[PDB]
Amino acid sequence: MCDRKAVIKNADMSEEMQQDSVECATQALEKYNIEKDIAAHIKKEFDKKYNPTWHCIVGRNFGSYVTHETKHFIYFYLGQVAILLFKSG
Amino acid sequence: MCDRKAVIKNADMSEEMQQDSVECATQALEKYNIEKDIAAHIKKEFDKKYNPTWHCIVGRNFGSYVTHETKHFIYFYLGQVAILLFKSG
Amino acid sequence: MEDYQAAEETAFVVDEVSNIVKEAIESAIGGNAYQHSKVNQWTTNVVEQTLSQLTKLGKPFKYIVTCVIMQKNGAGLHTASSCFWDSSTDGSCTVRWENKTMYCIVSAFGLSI
Amino acid sequence: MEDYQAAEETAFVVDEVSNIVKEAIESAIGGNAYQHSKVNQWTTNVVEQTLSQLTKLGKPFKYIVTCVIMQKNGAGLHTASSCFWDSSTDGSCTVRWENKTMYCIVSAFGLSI
Amino acid sequence: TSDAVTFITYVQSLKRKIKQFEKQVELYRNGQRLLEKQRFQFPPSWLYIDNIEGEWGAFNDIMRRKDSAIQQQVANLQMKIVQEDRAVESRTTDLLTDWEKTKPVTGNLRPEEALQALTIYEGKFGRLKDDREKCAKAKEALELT
């Protein structure tokens, strides 16, 4: 297992869901190679788990400014991949 | 005005709405040098004009998979800059 | 011919009530979106233009007009109004307008004096 | 003393109409939860019950009853009405009710014939 | 609003603490920096720094956006408290007149029945005292009137 340490760069969250995000994003990165598809996989899996709807981006060079639901916003780094995921809707 | 041709990849929203996005995005790119500030500009002015809640992503490479309400989705290129703007809230 | 003209003058025409309500609503709100703090002012406007322009008609009618404004967030819409008057001289007109995020229904009742 | 009793009988008394609206809402709605299908039935029963009770009063008033029933989803609700009549005789009564999941605003207007 | 203005007082009591916590965060935001240049292995359930800093900035902004705003519109509350204390003074004068009228100091009245009457008077007098003291405490807590 490639130990890609997670550095979560912002979160209005509980910790358990943040670590779920880290683990499943690591799983998606291990499973797929397309940033759009990584975000897609993570978005469906949280939509299934903690009820819709989120918005997930996976990439290297991107900047974001959105409005999210309270206690439902995370943004972290795995390896060289920044992953944002916020619930709004 | 540097005629950065807005080659528009994905669009579920009207053409005047497309052109408003393109004009004020040229505005945001020509006014700001940080993609985060560009996205904040565009989301804020769409929140002012087309009501909350907007979500703007400005970047050079990224993978996005989000759920948007109908008639409220754009994903285009200004130069090499990819801009994804969608409403969800 | 004169009797018909007098009856039309003293009648409650539904079409002009719909037009007057639409004009009042459009002047008061127009392209503005839904704002909870401004619903009070929007309703007050709609009703005051409606009542003023209905009084400007000069018809011998007591006017009762009600305005309801709604956020679009999936909530249901309905307006039910059953009344008891003389149908030959008193009338009612309900106008529903909607925009991207807001519903506005105004019901105007004109009763003979 | 007789004149006061006659005036009370012939006047649009607000609290009686308010209690009529409460009885109509409680009978038609009660504690049942909001359902899109039953909204029309609830509104029709409320309005007809209010109209029947107002007519049973025997007062020479034309009665106008409007009912709004609302799903609770965080949307603000405001109903406004500014009207012209002879304030000495005609009256109005707007009453608001609510439960865990529903609002209900009923407006009853009585106009002297 | 009393309870509300109580919480209003509460939020003022938090303001200093906010600054306090803020500077702690400042101290913290220095120490954690050492953490990465001392090569720390950050645990998974460790909530990372930028998370808390973003949400705390959001906290402070929302508080100072809305609490202050709701604080300025207190004139309606001010007049409500004014009329409430005016009614309290009116009821106090009415109770004064009732006490002057009600004096059972004469020995002809039955001690038990006059005792029950004085007990009803003392119950409503305690209610009046509670009303007066709660109006005074609301006035001094709001402290703008």
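We number each residue from 1, going along the chain as drawn.
Every residue, even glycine, has its Cβ placed from backbone N, Cα and C.
Counting every protein chain shown, the number of other Cβ atoms lying within 10 Å of the Cβ of B:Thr67 (mutagenesis position) is 15. Listed in Swiss-Prot as a mutagenesis experiment, B:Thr67 to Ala is described as follows: Abolishes interaction with PAK1.
One entry in Swiss-Prot concerns the mutagenesis experiment B:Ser88 to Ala. Its note says: Abolishes growth factor-mediated phosphorylation. Increases BCL2L11 protein level and promotes apoptosis. In the shown protein chains, 23 other C-beta atoms lie within 10 A of the C-beta of B:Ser88 (mutagenesis position).
As a published mutagenesis entry, B:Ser88 to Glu appears in Swiss-Prot alongside the note: Abolishes homodimerization. Abolishes interaction with BCL2L11 isoform 1 and isoform 2. In the three-state DSSP scheme, B:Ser88 (mutagenesis position) is classed as coil.
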Alpha-carbon spacing, B:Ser88 (mutagenesis position) to B:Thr67 (mutagenesis position), which is rounded to whole Å:
7
